[PDB]
Amino acid sequence: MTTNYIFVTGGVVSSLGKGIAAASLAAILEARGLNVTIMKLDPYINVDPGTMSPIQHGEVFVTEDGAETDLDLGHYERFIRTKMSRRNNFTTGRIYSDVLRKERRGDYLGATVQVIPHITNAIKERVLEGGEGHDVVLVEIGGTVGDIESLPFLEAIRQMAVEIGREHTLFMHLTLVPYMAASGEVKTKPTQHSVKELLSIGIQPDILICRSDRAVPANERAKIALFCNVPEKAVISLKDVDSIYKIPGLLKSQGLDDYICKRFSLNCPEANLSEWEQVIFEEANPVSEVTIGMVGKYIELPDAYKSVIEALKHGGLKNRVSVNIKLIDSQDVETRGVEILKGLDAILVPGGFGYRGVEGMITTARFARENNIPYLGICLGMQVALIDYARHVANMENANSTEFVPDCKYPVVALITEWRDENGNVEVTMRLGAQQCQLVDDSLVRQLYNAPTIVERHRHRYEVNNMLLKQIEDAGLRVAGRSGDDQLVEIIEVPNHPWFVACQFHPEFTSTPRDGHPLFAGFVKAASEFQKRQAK
Amino acid sequence: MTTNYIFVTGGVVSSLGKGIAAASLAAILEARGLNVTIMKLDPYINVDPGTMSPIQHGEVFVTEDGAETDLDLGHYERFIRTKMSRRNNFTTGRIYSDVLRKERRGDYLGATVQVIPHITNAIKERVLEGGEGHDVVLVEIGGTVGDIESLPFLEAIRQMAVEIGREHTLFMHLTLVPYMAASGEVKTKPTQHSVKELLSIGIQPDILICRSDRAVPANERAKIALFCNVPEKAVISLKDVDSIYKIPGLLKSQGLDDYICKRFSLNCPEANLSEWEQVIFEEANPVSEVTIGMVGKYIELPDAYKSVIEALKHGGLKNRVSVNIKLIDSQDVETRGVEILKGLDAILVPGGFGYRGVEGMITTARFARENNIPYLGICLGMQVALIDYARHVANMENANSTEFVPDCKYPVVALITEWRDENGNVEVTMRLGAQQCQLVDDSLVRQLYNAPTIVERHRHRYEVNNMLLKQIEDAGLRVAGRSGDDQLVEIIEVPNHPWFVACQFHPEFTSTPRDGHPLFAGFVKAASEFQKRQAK
Amino acid sequence: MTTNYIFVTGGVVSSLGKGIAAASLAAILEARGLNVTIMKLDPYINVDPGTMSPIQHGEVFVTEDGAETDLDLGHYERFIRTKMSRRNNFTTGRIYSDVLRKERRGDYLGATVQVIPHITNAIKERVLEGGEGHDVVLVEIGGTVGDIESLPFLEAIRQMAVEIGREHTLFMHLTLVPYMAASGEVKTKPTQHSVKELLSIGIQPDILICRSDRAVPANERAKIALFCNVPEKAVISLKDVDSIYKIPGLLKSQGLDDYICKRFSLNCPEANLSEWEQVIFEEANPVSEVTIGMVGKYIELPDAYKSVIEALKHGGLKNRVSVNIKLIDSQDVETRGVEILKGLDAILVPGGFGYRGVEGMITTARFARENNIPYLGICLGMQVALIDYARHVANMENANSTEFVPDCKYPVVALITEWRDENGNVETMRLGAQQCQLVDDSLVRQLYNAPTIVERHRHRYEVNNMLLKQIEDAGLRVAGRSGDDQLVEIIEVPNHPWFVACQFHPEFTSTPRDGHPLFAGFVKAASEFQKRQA
Ligand SMILES: Nc1ccn([C@@H]2O[C@H](COP(=O)(O)OP(=O)(O)OP(=O)(O)O)[C@@H](O)[C@H]2O)c(=O)n1
Ligand SMILES: Nc1ccn([C@@H]2O[C@H](COP(=O)(O)OP(=O)(O)OP(=O)(O)O)[C@@H](O)[C@H]2O)c(=O)n1
Ligand SMILES: Nc1ccn([C@@H]2O[C@H](COP(=O)(O)OP(=O)(O)OP(=O)(O)O)[C@@H](O)[C@H]2O)c(=O)n1
Ligand SMILES: Nc1ncnc2c1ncn2[C@@H]1O[C@H](COP(=O)(O)OP(=O)(O)O)[C@@H](O)[C@H]1O
Ligand SMILES: Nc1ncnc2c1ncn2[C@@H]1O[C@H](COP(=O)(O)OP(=O)(O)O)[C@@H](O)[C@H]1O
Ligand SMILES: Nc1ncnc2c1ncn2[C@@H]1O[C@H](COP(=O)(O)OP(=O)(O)O)[C@@H](O)[C@H]1O
Ligand SMILES: [Mg+2]
Ligand SMILES: [Mg+2]
Ligand SMILES: [Mg+2]
């Protein structure tokens, strides 16, 4: 079978939704029984996102294979069943760095290494690699057409198009079609100027995804179609919707899939799209609603928690519950006190790094624990709990994590190597990607997950100090999950609490609108119950 | 004192002479008593030229400080007395690689590292660094305006201009002004289109260096001046000349220096320009002429030997001899035989790497030696000699260099570590940049250089096997120079030969038109003598 | 039969030779029995080219239908047998003028007239109007790609190509590939940037015509081919040649025609460049050489006299003679004297307008007639002759043309209305092709070998029929007449070696391939004289 590529670009502005539009398209092609995939090309120099601050570009998606990537990969996984790999994401940095080493060790044989073709070639290699055995590959070019940081990417793809030929390649360009309140009309001009931009680099768009407040009247669509030398049909309107789960539907509604299948000469049986409809439906027909407090540190940038939010959302879906997420900065907790934790049906403590707020978190766990509030802790969210418990239950006085106080008497949380006693006795690092995990019989999670073992994704160094374990266990805490090896503790639960769970891995990276996720589903049902009973 | 920058760019085509034009300008500013320097920015990805094949971009200039750089740095040194340092040359590669490590180790604090400003900033840093304590810095931007590989450089400099302000910055742009044989006229159009290119990136040229076959009539100059929004005076004609030594003169002739001093508000006393005139004069008034054979391997690309050629040229100057360089590929030597070495007044064997031709070279040395032909060998040129001698004089049968035959009985040439015997006995790497060297009493060179010690530049690994030395010495060869430490052999001479010298370092990197060079001068006088006596 | 279009564009610099390139390309397609045509679009405001001076843009070509056009049309006509009409040449000025006009008479219905589409449409209209009934049309866009001057033209064609489809549209782009002495290499960069310029405007060239002083190495070519996404076969090398007449050959030699034929799905029998071959052959093998003197005004712009020059060049092909053309300023005749006419095997006085050096010309005319030197005078050149004769022979003191001296007394030359005698007794501008009646015993009748002929005019001032009989009497021959008012078209001097002068511009009908009676004969004479004189 011949592979096909859909190059996705955006113009006018960034924050256009190129990531989502591609996933949506993928979803709709998935639905037509096609072997599909997506890949994101990042113009930034960071070798990988492993370095970026969540507040810069958002959260660090972690793939099964332990790669740290752009959040768009999440979008990818929540729209198509294909699993993302290191292969699905790459930055200029990565590109350059490879080329540099190659060169540095002489793979170019004293040749002058240039942007064209050396660099372009490298880009192309990676794209094909990502394509590798798929009917359709969606290649998201990050950035805005017309800036310079993406020139190579573009040149690269332009080349590919020429080589592969247009029978297996398409140019899908997202553009902004602003609404002029005064004139009372939408403007194509921007689209015009942008398209000219593409042309000017040898690229002629095949399809135009017109973003805007509202729909893009046939009138203007025609206008566009005409000046872009694009078939009217190829001009799609992509207005702002109240739920991205609808996006797939609009595309289809406009026979994008078709257009796509025809251009590529593929056999695409008619689809149902029932799964998306169902999601939408569940979404719109809630029974109860609740408020969930998400207490963290990077809350200034919600995208810093993309996946988690979504996961909560899916939770609601699976339970016909409407979730209202109250974003809470730990600072303010230690600052203004628990008072703020008033009015919550459940609480979530996500991962992070710092100490910046840790305290607040802890306090919070404590609060949720003491006040029997359904609580869910992830990564940092788990430690904070261990801590709260050890401190105020095991009476480990000033329990902590070597990450924040390398010399605590009780380093309940610490790297393996650091592992010591309250005395000082010893024993005779970065966990990334998918990891098997054995669930404990008689544990909530064993129930929820409904299986002895599961697989979740990791992104952390600090572990639960096995040395101080038995002690805490003895205090009451319960180990619900472990990881083979040094049987490292992965999940813990508070025994006789309505719903109190905490884990190392990032369940969120595994949840989806379509199939939800056990923990969140449970977390969610729990929160409802709470609210219901808070007046039962 | 405030530093000033002259940004040099070229348009239309490459091979415009931007390197030379800058040196020429520098020379003329030097001459007006200004503290000046030049720097070259290379758009290529190679971290440094240390990797490039001479045939790709030409020879690898080596600075005092042992850096491997663009040949333009040579041009630089042959026009101004300032010495070049690693600081005077840099590539995108170097730029990127620095940024990558910085980032890789987190100097950006989880920030998204971008082209703008991260990369630009890095470029700027380096430029200032190069500027550091100089009245005037000429910054040569490599490549052609309008390609993408130099966008960052340009953006970078544009920024600098804005920051520094136009009281301390200028844009000098070289352009092509083609001659239309049919129309019988020169065309500015190209210049027009190029300038538009600059503008389009925020840059407005301050001066225009118009290249062409002939001079650029005032008519067109005016035309240009007018549409480029450039003072007529700022429009210079830079025709093709029979000797680059004249270039400086034209610039001056057009009061470029002045223009420059005024724009920068500098105190520039009137100059003489006598040194350049003198050079030109010597050049034009030769007494004898000779033919010098340059037998090597990379001869397909003359630029592969820039410096050497020049050095020979300077030799001629200092001796009022006209040198005719017969370029000779070793291959053809071993192939067609010595026959070809017929009709030479002297012979030069430059450096290189391979084995590709080595044999030929050797044969050649032999030839020159046997036939009493003034011979000069550099780097590879030296080994080849050692070899010839050891083989055909010391009777070391198949003497060689571990670089070409790691298991010879007699590895006369070898890395220190490799050093062994003809038996196999032992003893109980890259030399770069300026190195002191002690001359041997009673040696030609001691005479020529007129000093006990000198300083030459190195670029090699393989050394003369001290183990097999005494043997060869005994055979007749003479060590004329050594390098302290392992008193490594640097120069050798054949005792009772008209003029037979060979050395490790690259004298060429130290010669100039203005002050010539001893060895070459001698080499040269010798060749004359030969020719004169070949009919005396 | 679906009309096909070849858009001819040029980059890097102006003066690339698009006109010729296009003409040569047509020549070939014609040679494949193709119904071809060519048109030229000028980014200029001058409505009519008939206004601009020759020192400006060269000669004003005149078509059959009387249109005053850009010289390129001359090229066209000398490469293809198709005939040009006004519909084959247009300026921006014409377009706007039409639109404006068409606008003012409410044709637009209070609509806003815009560059796009209004202007662009206007253009497309003309383009099609001009490609009416041809399988192949060659549209040459004037100006350099990248200049604002021609965007509308460029946009118009882009549109067409689109509407029409690639199965009948091609983009042939002329480019400059300079040679760098130092480097010793030809440069493709400019081409690169040039193509970018095109792409920037929505056009992607189909063929590349590489202009250079030397041929373009495959190596470089291949490069280009790549970066421009054109088949190597589509990248033509078109070096500087010693004679444009080889162009066709070059082109075919490279298979361009085949490319076109295939691209257009046209049946094209193998080409026949026999005639082009002949021309080249003749050109290269002269058996004799002469030096012909062209005495006129605007000689500071050879292009001002294009068609004439060629015609000469062509008379030589026919006679296998090498023509040495000596450009001479009539003024210098007035000034320096008849000395300059010293050493010429024949004299040619071209037309023109303005009193400037008319007198120098008269002297020249005399000289030739008096010294028995073959003479050919066109338009002004004819008058000058009449004048000469009238005076120097008919003793018509200070004879002249009311174009320079209205109180003549002897206005042997003047508008028809103006006709009047010496005593004072009595009783617009001609353009295009017109029948001419040849006088029976006239030499000109002989050369032409026919009672009537057709030639093109571009003038106002006419032979004063009033003073005719007089001069006619002094012994002057009236070789050709118009029609009705039997106006004098040609006059021959009695028993001079070869003395001919005419009103119309024969040069507009000469051709390398078919030559021209007058010129041929003229040149023939030049020789005989040259010969005799020795
Ligand atoms: N490359 C182009 C394209 C169009 N136009 C001009 O664009 C004008 C129409 O644009 P405008 O009225 O501003 O609106 P639209 O192009 O329809 O776009 P919109 O309403 O979406 O802003 C026309 O007169 C046309 O001459 C132009 O000058 N250059
Ligand atoms: N940005 C520009 C600049 C100039 N022109 C047009 O350029 C023409 C003149 O150019 P040309 O005759 O080709 O030669 P020059 O510009 O003088 O340049 P050169 O002779 O060096 O090629 C003018 O009609 C002017 O309208 C244009 O269309 N767009
Ligand atoms: N649009 C482009 C095309 C190429 N390059 C760069 O172009 C350089 C090569 O150009 P150069 O050596 O100057 O000559 P060519 O383009 O090969 O052609 P010519 O020598 O005929 O001018 C490479 O570094 C490549 O990265 C660029 O920056 N932008
Ligand atoms: N059609 C839409 N309606 C509403 N919100 C949208 C739509 N498309 C995208 N979004 C939102 O806009 C932002 C851009 O999404 P993304 O696809 O990641 O943009 P980018 O183009 O930068 O990749 C996200 O916050 C996403 O939730
Ligand atoms: N004015 C000139 N006359 C003759 N040769 C020149 C002139 N300027 C430059 N050259 C030659 O042209 C080439 C370009 O020189 P250089 O300055 O290195 O070009 P670039 O613009 O690529 O840096 C060299 O071979 C040099 O010898
Ligand atoms: N291959 C060629 N060799 C020599 N002269 C040429 C060639 N092609 C064109 N020319 C000449 O160059 C000039 C350019 O004229 P023209 O063809 O009108 O160029 P343009 O129309 O592109 O301005 C003319 O004098 C023409 O005769
Ligand atoms: Mg995205
Ligand atoms: Mg340079
Ligand atoms: Mg033309």
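Sequence positions for chain B are given in Swiss-Prot numbering; the residues included correspond to 1-428, 438-545, in order.
Structure determined by X-ray crystallography, 2.8 Å.
Backbone N, Cα and C define each Cβ position, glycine as well.
Annotation source Swiss-Prot lists active site, nucleophile at B:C379, citing a curator's inference. Remark: B:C379 (mutagenesis position) has B:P350, B:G351, B:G352, B:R468, B:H469, B:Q513, B:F514, B:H515 as non-local neighbours, by Cβ distance under 8 Å and separation of at least 6 in sequence. Secondary structure from DSSP puts B:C379 (mutagenesis position) in coil.
Residues or ranges marked as active site in Swiss-Prot (evidence: a curator's inference): B:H515 (among others).
The feature active site is assigned by Swiss-Prot to B:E517 (among others). B:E517 (active site): 28 other CB atoms within 10 A of its CB, across all protein chains. B:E517 (active site) falls within a helix when secondary structure is assigned with DSSP.
In sequence order, B:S401, B:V412, B:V413, B:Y471, B:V473 are the residues of the chain that are 6 or more apart from B:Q383 (L-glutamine binding site) and have a CB within less than 8 Å of its CB. Sequence annotations record features per position, and here Swiss-Prot assigns L-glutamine binding site to B:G352, B:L380, B:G381, B:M382, B:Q383, B:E403, B:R470.
In this structure, B:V349 (mutagenesis position) is part of a beta strand by DSSP. Cβ neighbour count for B:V349 (mutagenesis position) (all protein chains, 10 Å cutoff from its Cβ): 29. Per Swiss-Prot, mutagenesis B:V349 to S is noted as: 30% increase in both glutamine-dependent and ammonia-dependent activities.
In this view, B:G352 (mutagenesis position) is surrounded by 22 other Cβ atoms within 10 Å of its Cβ, with every protein chain counted. Quoted from Swiss-Prot for the published mutagenesis B:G352 to P: Loss of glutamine-dependent activity, but no change in ammonia-dependent activity.
Listed in Swiss-Prot is the mutagenesis experiment B:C379 to A or S, annotated as follows: Loss of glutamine-dependent activity, but no change in ammonia-dependent activity.
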In Å, rounded, how far does the Cα of B:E517 (active site) sit from the Cα of B:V349 (mutagenesis position)?
12
Among B:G352, B:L380, B:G381, B:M382, B:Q383, B:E403, B:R470, which the record lists as binding L-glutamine, how far apart in Å are the two most distant Cα atoms?
14
Would you count the other C-beta atoms found within 10 angstroms of the C-beta of B:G381 (L-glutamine binding site) for me?
28
All-chain count of other Cβ atoms within 10 Å of B:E403 (L-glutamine binding site):
20
Expressed to the nearest Å, what is the distance separating B:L380 (L-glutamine binding site) and B:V349 (mutagenesis position) at their Cα atoms?
7
Within 10 Å of each Cβ, count the other Cβ atoms, then let me know which of the recorded positions B:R470, B:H515 comes out lowest.
B:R470
Could you list the residues of the same chain, at least six apart in sequence, whose Cβ is under 8 A from the Cβ of B:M382 (L-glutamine binding site)?
B:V473, B:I500, B:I501, B:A511, B:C512, B:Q513
Cα-nearest neighbour of B:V349 (mutagenesis position) within the listed binding-site residues, B:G381, B:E403, B:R470:
B:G381
Report the residues of the chain - excluding B:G352, B:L380, B:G381, B:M382, B:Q383, B:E403, B:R470 - with C-beta within 8 Å of the mean position of the site's C-beta atoms, for the recorded L-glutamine site, in sequence order.
B:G351, B:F353, B:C379, B:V384, B:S401, B:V413, B:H469, B:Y471
